[PDB]
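Undergrad: One structure coming up, written as structure tokens, with questions to follow.
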Amino acid sequence: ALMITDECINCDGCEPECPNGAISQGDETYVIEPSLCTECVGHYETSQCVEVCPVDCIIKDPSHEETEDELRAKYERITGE
Ligand code: SF4
Ligand code: SF4
């Protein structure tokens, strides 16, 4: 999963880009719910939130390091099949 750092400027741009609804507004920044963050695998070849973030404050979360398979499995759990 990814995380949003303290450098987030609360621009609102990443929330509508998440296919899994993993992003919401937090206390001082936007936040990723790691149980919904597939790093976009299954939907897109690259993270959509990273693509729109104006200040590059979306990074791998080292306390949720996931393989492509784990992420895929997560994608399948969220969307079904
Ligand atoms: S990487 Fe993809 S799944 Fe994770 S929060 Fe960003 S847009 Fe959502
Ligand atoms: S796109 Fe980047 S700066 Fe804007 S709300 Fe999301 S994480 Fe914060």
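Numbers in chain A come straight from Swiss-Prot, and the residues shown are 2-82, in order.
Cβ from N, Cα, C; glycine included.
Got these off Swiss-Prot a minute ago, pasting:
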BINDING   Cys9, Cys12, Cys15, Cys54  [4Fe-4S] cluster 1 binding site
BINDING   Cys19, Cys38, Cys41, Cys50  [4Fe-4S] cluster 2 binding site
DOMAIN    31-64  domain '4Fe-4S ferredoxin-type 2'
MUTAGEN   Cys58 to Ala  Increases the reduction potential of cluster 1 by approximately 50 mV
MUTAGEN   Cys58 to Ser  No change in the reduction potential values of the clusters
Undergrad: Return the members of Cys19, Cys38, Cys41 (the binding-site residues) with CB less than 6 angstroms from at least one atom of ligand 2, or none.
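TA: Qualifying residues: none.
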Undergrad: Once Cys19, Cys38, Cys41, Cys50 are set aside, which residues in the chain still have Cβ within 8 Å of the Cβ centroid of the [4Fe-4S] cluster 2 site?
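TA: Surrounding the site, in chain order, are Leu3, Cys15, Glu18, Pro20, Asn21, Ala23, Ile24, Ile33, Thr39, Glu40, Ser48, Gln49.
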Undergrad: Report the binding-site residues (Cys19, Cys38, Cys50, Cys54) that meet this criterion: Cβ distance to the nearest atom of ligand 1 under 6 Å. Use sequence order and write none if nothing qualifies.
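TA: If the test is a Cβ under 6 Å from any atom of ligand 1, the answer is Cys19, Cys38, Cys50.
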Undergrad: Measure from the Cα of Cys19 ([4Fe-4S] cluster 2 binding site) to the Cα of every one of the recorded positions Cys12, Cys54, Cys58, then give the nearest.
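TA: With Cα distances computed to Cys19 ([4Fe-4S] cluster 2 binding site), the winner among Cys12, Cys54, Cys58 is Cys54.
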Undergrad: Between the Cα atoms of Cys12 ([4Fe-4S] cluster 1 binding site) and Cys58 (mutagenesis position), what distance do you get, rounded to the nearest Å?
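TA: Counting only the Cα atoms, the answer is 12 Å.
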Undergrad: My understanding is the cutoff is Cβ-Cβ under 8 Å with a sequence separation of 6 or more in the same chain; which residues meet that for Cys54 ([4Fe-4S] cluster 1 binding site)?
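TA: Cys54 ([4Fe-4S] cluster 1 binding site) has long-range Cβ partners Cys12, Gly14, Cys15.
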Undergrad: State the count of C-beta atoms found within 10 angstroms of the C-beta of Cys50 ([4Fe-4S] cluster 2 binding site), not counting that atom itself.
TA: 23
Undergrad: By DSSP, what is the split of the domain '4Fe-4S ferredoxin-type 2' (31-64) into helix, strand and coil residues?
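TA: In the domain '4Fe-4S ferredoxin-type 2' (31-64), the DSSP-based counts are 10 helix, 6 strand, 18 coil.
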Undergrad: If I take the Cα of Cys58 (mutagenesis position) as reference, which of the binding-site residues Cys9, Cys38, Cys41, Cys50 has the closest Cα?
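TA: The answer is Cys9.
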Undergrad: Rounded to a whole angstrom, what is the C-alpha distance between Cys41 ([4Fe-4S] cluster 2 binding site) and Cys9 ([4Fe-4S] cluster 1 binding site)?
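TA: About 20 Å separates the two Cα atoms.
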Undergrad: Going by DSSP, is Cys19 ([4Fe-4S] cluster 2 binding site) sitting in a helix, a strand, or coil?
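TA: Where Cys19 ([4Fe-4S] cluster 2 binding site) sits, the three-state DSSP reduction gives coil.
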Undergrad: Neighbour count, 10 Å Cβ-Cβ cut-off, for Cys15 ([4Fe-4S] cluster 1 binding site): what number do you get?
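TA: The answer is 24 other Cβ atoms.
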Undergrad: Taking 10 A as the limit, how many CB atoms besides its own sit near the CB of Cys41 ([4Fe-4S] cluster 2 binding site)?
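TA: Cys41 ([4Fe-4S] cluster 2 binding site) is surrounded by 22 other Cβ atoms within 10 Å.
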